[PDB]
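Below is one structure, written out as structure tokens, with a few remarks after it.
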Amino acid sequence: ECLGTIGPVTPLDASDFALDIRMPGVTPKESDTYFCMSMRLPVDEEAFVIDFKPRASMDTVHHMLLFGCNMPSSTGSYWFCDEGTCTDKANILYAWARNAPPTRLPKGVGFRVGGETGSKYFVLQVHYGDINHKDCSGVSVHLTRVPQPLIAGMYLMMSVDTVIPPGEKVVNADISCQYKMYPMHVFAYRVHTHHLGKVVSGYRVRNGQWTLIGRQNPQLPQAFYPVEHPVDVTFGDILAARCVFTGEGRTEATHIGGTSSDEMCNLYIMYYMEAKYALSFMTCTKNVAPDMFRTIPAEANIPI
Ligand SMILES: [Cu+2]
Ligand code: NI
């Protein structure tokens, strides 16, 4: 339901509050419309996101994403996300998929927001699949001023230079970076691709030995799925991902971009670190060890 007079901030206690990020009573007119809206944080000082609660209209809402960033793409009430999510790098915090119920954040793990360096805005993306009434669906977020012993963060792996020729059977997108930070522990993962993607898989390679982080079919509902067994990545380790693509069906060559006729090989690894060692976001857009992919487990090429 639409919040009305009470407003979006509910105090939970002296140092906690719930912030309701909602659609401002939207009415979609087409199938597969993507709406976005932002919420400046209510506190300027640092705070930690410790919990999320979905408030989705189960009929119309396909998936919801929740980002943190400093420059949302529009200064408006809401907008079509084709205009963009954020001008600066948008950090994903939460993915709600229809047919894949999200996993809770471990206790003591939180995303740092606000303050001098955290995210100053939340941006809510709601995808309306099937469609007069006004929709107020969104997420309810649990913020705390209390410093958390473990800090949540995102290691993002994405391809930039992949080129898929038309009708081509199999095209591999290889991403690889060496980890040069304090240890992190992977606890969830999301895969994102468009319609040409067949399988995505991320690994930790340590002394030539591949440890699976996540292996998923990008056509299946793109939520964050929990890691089978939590995995430490440590200074020296190499993170490695592959997306497997097809060109079959396409008439012209497909590159990396933002439209449906474009592609993307995106593995979001969610992790926690020790608060005093923690950093909040890492990105790999390179393939530093290409010849290493000769020993990639065979599972990464077969479709799930
Ligand atoms: Cu995309
Ligand atoms: Ni460990």
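In order, the residues displayed for chain A correspond to 46-176, 182-354 in Swiss-Prot numbering, which applies throughout.
This entry, so its header tells us, was determined using X-ray crystallography, 3.2 Å.
Backbone N, Cα and C define each Cβ position, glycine as well.
As given in Swiss-Prot:
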- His107, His108, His172: Cu(2+) 1 binding site (BINDING)
- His242, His244, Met314: Cu(2+) 2 binding site (BINDING)
- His107 to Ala: Impaired Cu(2+)-binding (MUTAGEN)
- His108 to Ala: Impaired Cu(2+)-binding; forms a closed conformer in the presence of citrate with a reduced Cu(2+)-Cu(2+) site separation of 4 Angstroms. Abolished peptidylglycine alpha-hydroxylating monooxygenase activity (MUTAGEN)
- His172 to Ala: Impaired Cu(2+)-binding (MUTAGEN)
- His244 to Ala: Abolished peptidylglycine alpha-hydroxylating monooxygenase activity (MUTAGEN)
- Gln272 to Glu or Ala: Induces a fully open peptidylglycine monooxygenase structure with Cu(2+) distances of 14 Angstroms (MUTAGEN)
- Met314 to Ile: Abolished peptidylglycine alpha-hydroxylating monooxygenase activity (MUTAGEN)
### Message
Suppose we screen the mutagenesis positions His107, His108, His172, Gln272, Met314 by Cβ distance to ligand 1 with a cut-off under 6 Å; which survive, in sequence order?
### Response
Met314
### Task
Give the sequence-ordered set of same-chain residues, not counting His242, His244, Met314, with Cβ within 8 Å of the centre of the Cβ atoms defining the Cu(2+) 2 site.
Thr243, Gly247, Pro268, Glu313, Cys315, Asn316
### Task
For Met314 (mutagenesis position) and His242 (Cu(2+) 2 binding site), determine the Cα separation and express it in whole Å.
7
### Query
For the deposited coordinates, which leave 5 residues unmodelled after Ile176 and before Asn182, what is the C-alpha to C-alpha distance in angstrom?
10
### Task
For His244 (mutagenesis position) and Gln272 (mutagenesis position), determine the Cα separation and express it in whole Å.
11
### Surrounding CB atoms that lie within 10 Å of the CB of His244 (mutagenesis position), all protein chains
20
### Summary
Excluding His107, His108, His172 themselves, the Cu(2+) 1 site's Cβ centre has within 8 Å the residues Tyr79, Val106, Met109, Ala142, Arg143, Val171, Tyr173, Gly174
### Query
If you count Cβ atoms within 10 Å of the Cβ of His108 (mutagenesis position), leaving out that atom itself, what do you get?
20
#### Entry: Neighbourhood of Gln272 (mutagenesis position) by C-beta distance under 8 A, where only residues 6 or more apart in the same chain count
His108, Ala140, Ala142, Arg240, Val241, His242
### Query
Between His107 (mutagenesis position) and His172 (mutagenesis position), what C-alpha distance do you get in Å?
5
### Task
Kindly assign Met314 (mutagenesis position) to one of the three DSSP-derived states: helix, strand or coil.
coil
#### Entry: Nonlocal residues around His172 (mutagenesis position), in sequence order (Cβ under 8 Å, 6 or more apart)
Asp77, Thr78, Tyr79, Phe80, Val106, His107, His108, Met109
